[PDB]
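Reading through the structure tokens given below for one structure.
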Amino acid sequence: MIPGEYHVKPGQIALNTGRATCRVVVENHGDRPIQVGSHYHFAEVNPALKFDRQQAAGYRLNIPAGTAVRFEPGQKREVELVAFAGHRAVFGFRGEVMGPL
Amino acid sequence: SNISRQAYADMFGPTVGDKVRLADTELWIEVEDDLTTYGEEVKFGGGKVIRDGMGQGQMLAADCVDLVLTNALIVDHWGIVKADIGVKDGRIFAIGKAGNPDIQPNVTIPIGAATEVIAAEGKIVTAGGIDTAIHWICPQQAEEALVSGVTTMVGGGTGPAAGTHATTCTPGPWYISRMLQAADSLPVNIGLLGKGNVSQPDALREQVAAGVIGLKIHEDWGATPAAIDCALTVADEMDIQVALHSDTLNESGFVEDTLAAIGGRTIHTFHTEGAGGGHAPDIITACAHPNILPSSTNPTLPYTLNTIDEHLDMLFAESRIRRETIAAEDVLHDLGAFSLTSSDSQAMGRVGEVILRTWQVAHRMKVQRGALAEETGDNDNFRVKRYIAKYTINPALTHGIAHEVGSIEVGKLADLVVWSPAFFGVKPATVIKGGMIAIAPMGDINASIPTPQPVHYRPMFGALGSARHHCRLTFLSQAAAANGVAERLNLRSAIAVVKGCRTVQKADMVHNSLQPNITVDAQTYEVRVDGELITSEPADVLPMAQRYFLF
Amino acid sequence: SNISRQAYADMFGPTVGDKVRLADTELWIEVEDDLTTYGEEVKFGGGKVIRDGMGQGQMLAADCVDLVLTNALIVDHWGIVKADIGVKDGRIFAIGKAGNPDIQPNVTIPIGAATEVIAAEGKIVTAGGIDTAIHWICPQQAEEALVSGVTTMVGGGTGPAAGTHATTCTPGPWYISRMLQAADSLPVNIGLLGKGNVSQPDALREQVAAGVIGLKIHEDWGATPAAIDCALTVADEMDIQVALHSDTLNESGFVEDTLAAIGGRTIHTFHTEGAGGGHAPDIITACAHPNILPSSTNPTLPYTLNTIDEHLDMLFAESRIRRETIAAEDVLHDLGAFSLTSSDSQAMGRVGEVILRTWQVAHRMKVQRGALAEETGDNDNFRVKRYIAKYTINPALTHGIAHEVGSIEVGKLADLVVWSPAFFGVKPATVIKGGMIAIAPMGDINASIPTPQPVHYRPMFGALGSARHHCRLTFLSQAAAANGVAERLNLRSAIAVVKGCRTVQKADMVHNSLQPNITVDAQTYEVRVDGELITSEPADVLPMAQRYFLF
Amino acid sequence: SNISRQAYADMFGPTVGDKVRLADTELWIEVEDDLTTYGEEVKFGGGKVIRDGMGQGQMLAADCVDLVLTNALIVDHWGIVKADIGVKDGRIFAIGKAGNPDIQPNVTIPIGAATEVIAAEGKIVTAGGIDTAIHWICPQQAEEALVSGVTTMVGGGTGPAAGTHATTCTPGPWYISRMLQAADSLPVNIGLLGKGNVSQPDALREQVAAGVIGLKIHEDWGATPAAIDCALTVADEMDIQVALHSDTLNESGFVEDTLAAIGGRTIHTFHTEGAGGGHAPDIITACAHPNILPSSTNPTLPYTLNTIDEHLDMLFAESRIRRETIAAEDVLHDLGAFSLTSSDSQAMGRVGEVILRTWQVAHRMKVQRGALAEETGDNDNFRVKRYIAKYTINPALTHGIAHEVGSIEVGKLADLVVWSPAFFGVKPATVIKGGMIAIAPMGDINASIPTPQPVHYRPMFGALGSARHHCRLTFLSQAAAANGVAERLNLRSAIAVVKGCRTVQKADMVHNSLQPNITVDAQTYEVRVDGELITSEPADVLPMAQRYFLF
Amino acid sequence: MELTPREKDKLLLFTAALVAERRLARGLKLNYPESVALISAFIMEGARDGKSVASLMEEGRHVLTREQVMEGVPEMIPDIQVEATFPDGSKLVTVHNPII
Amino acid sequence: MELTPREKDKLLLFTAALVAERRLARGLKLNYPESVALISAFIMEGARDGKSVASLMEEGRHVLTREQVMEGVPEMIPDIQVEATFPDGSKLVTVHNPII
Ligand code: NI
Ligand code: NI
Ligand code: NI
């Protein structure tokens, strides 16, 4: 008997289903670590991360909400991206779009 | 991507199909629904979702909520569901999916720069309790009740005076006015009951016009057929509720004579089982009537080994303290024949134990009677909905304030209680009043975080001066509101008017509308429904007890 | 029928001829009269008298009292009688026989639906104390004093500043205004004293116009003949009282020079014995004059074994701390030569011990001197009336507020203290301010009754926000009231104006108007009245001490 | 006559040339000047100077001060001098020589009947502290901070909600209004910060118009270049300050990108060293810029043996918690490169330890680095002036409130703290708010003096109801003041408007304007100024610790 | 610990009993408040142990005798009442005429 | 003594631990608040003695074992945190999974 215990049913949850996804190879060229959050507009991440920014336009990391992917200096890795939904209007970040797309 | 259900529950709280144990009881709830879009849950923190352009949008204050409770497991009379809760202008705005419509799908609760966040993942959120049997013996009762999860207190009294020690009555215009003024200082919504024991209508109309939302008929002031009829006549014309503590002595007549005097008019019977007061030994038969809204006071809930020894001394005594009716009361609650639970604060009741005891009854009944006929699935969801309604929506309906409080529904005052599953019903994580946290466990004030010991309940900003006035309600009768009583006494808190007290009937009590063909044997005191004996066994040990309290 | 006197006393409290011991002292009071009609006493409870149509009538609020204290044993300067007390609109309505005129005889205090009840059978009821030597060093002094049975506090100060540590003065308009504003937060009636030490009239008139009800002349600010004359001139024109702590150093002159400067004008001499301050070693001779209203501060009351050792250190020191005048002071009180008792809070006095010490003096004097020449019968009734007047009506008369408070008389503010005989003068059962209970011993808040441990004094509804403002008074000078000071500072409490401070003389002090032909020997310090030496012996053990306090 | 310097110091406090040890540290201050006229010092008491016609004159209230602090040893950014302090209308009137011009020479602070006295001989008097990194997690933080010597608190929050636990932000108009109302109940001056993380200007303008005096940009709400630019644009037009907790994750860019977004506009960088948050591992380089006003939060001050073990757990973690930058921060403070100290209350900081820790850093730096290049004479006067400015005038300048508070200068609000040398920086003797004592150590309430045990901090008259409202300030933005926000929310306290937030630059920070050519090695984290390594050693034992605290 | 107001209030009672306990140990005859605190704390520990209300109502009358308290004390205490968390929840114990 | 609010607050913790300490001595299995108070007070005394944060984080896991507390208690306490005045000032000690 454990007070307030859960009885979670086994299995898995599929995330961001039915949405466009693409894989991109990313490499950290800076001398300091960079960590990116699940909903950050990937095309506007720290300039030191080298990748096809044009392909990442309107995408974010396809990872569980609230988690992040770290890139130590010199680190290269392939990440999976999922497209933004809603109005698909990007405001903020580095101020590269500030509108729909 | 994909995530396992266990890691998912650890990060966002349980989802559809997962079960959670309520504290250390045998009650298990199963999530019936989840309003999220997997992968789009909002979480607050460094590198998390609720950030500019991401989970937080560009809308002005008017187009977003002031507060969002993220990933809450809601337990209410209408369902046990997982959802985000939006609060705007101190009221419940929506129950749905929070976020930023600019980049997220299905957003119904917009988060913007003007939005504060309370992380509710892994927590259970419920409406605040409503105690309707308060004896205003001391103002300290409000903090004790608020800490337990009760946000509305209805009752009467003037302090530690003999009249108040015995009855929930605030006698006359002067004391009513003084108490309405004093109420602005307490962090709970308050409504007062006047002394309804008089055979002259005008003496009652005055009290109603002064501000009381109900009239209490108590045997100590004379619960005679003449007094009862008089109070009910005025209640019928002023749209206020009548609460009753009948003639235990059978001085003016038996229970059938009292019931006859009431004449099918709406009335709230306090401690319907009888140990707390009422026609000996059969006042319990009142729960069979359509116009009676029956409640229990808490010392008899649930029947345990020490109950009788304790009561006999706390308290002809043997005609009032009956093992037969005390054992049956637990079952009648399980069946929905009794619709509310209350305290009877510092007058045969414990102010901080209304919620705690209601759940101990549910636990004891599950243990003894198994699943309710209404249960579906392998959980105790229906039993949980039936019992939570006893201290939330039902008390709100009985007293005509359900339009303001009583449940988690859009437009109602945002009185919410956040609980950690392991302490559900015992010690709340956060108590919100009208949109602001009013009291919560707080650790070392000088510490580097709010969690270091000692952690104990301390008043927060919602319980302070003007912020408090804005986050609490003082309920008035329609007559008092019309007369400008608030302006005359210069009341600082928000004002709410009661309405619909005369039209409620047993059939309106949520999940507790049973009208059993009940009888009590005059000699043996045995309770029978349809001829079958109703009884239960006394508990030797109860959950929500020694594992949580220091004393 | 018939009932035995013992069973009668057990049910309704003592009646004519019965005696009661005051706490653990040797003082016995005998009931002089009983205003009831045997068989028609009102009692509250299940099946009791105060019920609809029975002891409770059909009258509207305006025709009945708001509160009735049933079967009270009143101890006041005018008598020790058994009666019901009616309170209406926060004031004493009547002292008589309560009930319902419809069925009961001789009813003078009508009880109706608007009436609350406090059961006083077996209890002693007295007026609230009035302490006139308050140093406002901290606001916590008000709760301490209220708990002891003191409901009015007169004094001066601005907090823990050197000036206030030493004197009861609130210096100037700014501080006076700040303190009048702060007073709305305290649960006691308050009147402030300004700094009267100046030789420029206008500097005093300003303070009076700002709101002070008196001017304190203190030696630390210069108690010179010029300052004294100036303060008395302004007092004579503004109808405010002057309090004096004379020149101990004999710097500007001796006691006869100070008395000469006063010139027969009305003045209240603080700690007239001298240990607390004043011309060494004969300031005590002031009690011989008709225009001097003399009081004692409490550390020297009563003379005990540790008094000197304690004082010498608490404090040329030997010229001020004299065993000779300290022993005589107790006797002068017994004889009525000294008319008031006060504290001198946290500045050579104990704020919660004004009442307690006054009774210890009476006890010690009965033990040493026997019955007073004025006693009649085998009781200590006259000695009890002489002493209770020292902290109730006499302080009220001296400061011009006797029209509002000071005794249990019709029309006066209902500041009442209820005591159980065993704890009389030590720990009150209930403290009522302006008709509402303000503080009382209160047990476990979550308990089933208000009596379970731990029981300690907690603030009640009469000490809360707006209810408090309505139940307390802030006394102003006639000039301040006329100037609209209350409206300008936006004072929330009820306002009362002082009057008749210039016309009181020693002859007006109730039961304490003796003007003895007293002398003090310059070398030996011996006190003599009519040539006879006045002295007493130090107590080794006192009542109202170790039997009641935890520390 | 003549008097020896020792007897002189014992009676009037030290004079020119005397040195005093600050608590139990190695810091010694030397009195630089004394504004008295030897023989004419004012002292209060029986037979002392401040008496009618002597040290007290005949002037009306308008021509004399309300309060005088006699013989104070002032420690402030402008000097360490001996003088009397005059306070009139809640503001600092003069620093000079008090007395009566009628008989005394060189009187600049006239004492009359309307003057209260606080004896400061032998005490050190300083301005009240100003903490600018407050997370309003609970209202109890105000009492804790006031007791420590902090009288102004700037920050944001709504109570114990996830958003506030993490950031100093009061999100939106509703919460801002609720908190401005709640502020009237706290005994400290308050100014609120809104949530500045948005890329839509109007969402920020609304918050400023609602009443916030600044906007907090926090990484948890998204500290992106777009958000930063937006908040700074609105700040530039509304004359409010921006506080920053940068992107530790380097998600949107590195420190140079953030600095680029700021574009030379004025900004206050919180916890500039980085352990408390900010671009890892070089946010510390911001102190090289002219437009950056850099502060430290207190858990890292000063570097000790347990710092790292504690922080690592309190808190990629190794990229944020660096021994290299933590050791350097102490030195950068000693050099004037870091200009303020703050708490980061209950969110990686200790609310009652801002002052205490600032002095421990000074002590540790004296011990390790010797005298500052700016010192003159054999004392630590310059080091003391450099450090006291860190929690007084500099925070006032950074937030645009230096016209009201921040130092002991004529015309500023009289927020003063009195310390006994042995407890300097640890436990104050008296805390004055707007001319009234607000909190102070207080002994037994029922005692004959205010000193008997137990002595603990208790609220005084300046912290009570209306007196409190008059002695505290609620700071508003110019827009809110113009809009009538105070009248609309019905704010009771005095109102002050912030101004000059955009024009302050590093060069304006008193005694702390160094802009070093600083660098941090990306791999090793070593801090270098002009190529030279900056570091220090961890303390094993610190002053102002175990000798003073019970726990 | 998440202490509620009532738990904190009982800490006051426990501490008062600590004072009384030490004085009784010195051989002092206890006064009124000391007697009430000592017997009260005794009952609370009884409930923590799991004794029944019935047992405590009886055991509580044997904590202090008339010879261990000051004169007049037994008469100032007609009964003592205290509540505590028993295994079956909060219950009220009333000890009548505890000192004899 | 000039006790600040925080010093007075810690007195509450010390007193709660006194209650737990006596119950453990009777052989009772401690409940939730008792367990938190006992381990917490232990750490505060450790700091007063001059032990390091590192040492206490470890020693704190050996104050109570799973067999000295009620069922479910170890799981209700994932960690315990308390601050105290170490020789080098106030520091935070966090003991993870203190009961095993
Ligand atoms: Ni009842
Ligand atoms: Ni005096
Ligand atoms: Ni920060």
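Going by Swiss-Prot, the residues shown for chain B are 2-316, 332-567, listed in order.
Here the Cβ of each residue, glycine as well, is placed from N, Cα and C on the backbone.
Annotated in Swiss-Prot:
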type	residues	note
BINDING	B:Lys217, B:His246, B:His272	Ni(2+) 2 binding site
BINDING	B:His219	substrate binding site
MUTAGEN	B:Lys217 to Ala, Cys or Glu	Reduces activity 8000-fold and abrogates binding to nickel ions
MUTAGEN	B:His219 to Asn or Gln	Increases KM 100-fold; optimum pH is 6
MUTAGEN	B:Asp221 to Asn	Reduces activity 50-fold
MUTAGEN	B:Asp221 to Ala	Reduces activity 1000-fold and increases KM 10-fold
MUTAGEN	B:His246 to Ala	Abrogates activity and reduces binding to nickel ions
MUTAGEN	B:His312 to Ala	Enhances thermal stability above 50 degrees Celsius
MUTAGEN	B:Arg336 to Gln	Reduces activity 10000-fold, but has no effect on KM
Filter the recorded positions B:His219, B:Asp221, B:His246, B:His272, B:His312 down to the ones with a Cβ under 8 Å from chain C's Cβ atoms, keeping sequence order. B:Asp221
Can you give me the same-chain residues 6 or more apart in sequence from B:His272 (Ni(2+) 2 binding site) with a CB-CB distance under 8 Å? B:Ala134, B:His246, B:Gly278, B:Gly279, B:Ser296, B:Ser297, B:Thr298, B:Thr301, B:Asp360, B:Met364
For the mutagenesis positions B:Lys217, B:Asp221, work out the Cβ neighbour count at 10 Å and name the residue with the minimum. B:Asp221
Can you tell me how far the Cα of B:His219 (mutagenesis position) sits from the Cα of B:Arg336 (mutagenesis position), in Å? 16
Take the C-alpha atoms of B:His312 (mutagenesis position) and B:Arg336 (mutagenesis position) and report the distance between them in angstrom, rounded. 10
Neighbours of B:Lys217, B:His246, B:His272 excl. site residues, C-beta within 8 Å of centre, Ni(2+) 2: B:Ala134, B:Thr168, B:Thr169, B:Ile218, B:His219, B:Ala244, B:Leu245, B:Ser247, B:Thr270, B:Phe271, B:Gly277, B:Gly278, B:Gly279, B:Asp360
I need the CA-to-CA distance for B:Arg336 (mutagenesis position) versus B:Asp221 (mutagenesis position), whole Å please. 15
In three-state terms from DSSP, label B:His246 (mutagenesis position) for me. strand
Across all chains shown, how many C-beta atoms besides its own are within 10 angstroms of the C-beta of B:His219 (mutagenesis position)? 26
Out of B:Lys217, B:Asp221, B:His246, B:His312, B:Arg336, which mutagenesis positions lie by ligand 1, with a C-beta less than 6 Å from some atom of it? B:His246
Here are the mutagenesis positions: B:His246, B:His312, B:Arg336. Which has the lowest count of other Cβ atoms within 10 Å? B:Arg336
B:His312 (mutagenesis position) in three-state DSSP notation: helix
Under DSSP, is B:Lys217 (mutagenesis position) part of a helix or a strand, or is it coil? strand
Reduced DSSP state (H/G/I helix, E/B strand, rest coil) at B:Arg336 (mutagenesis position) is helix
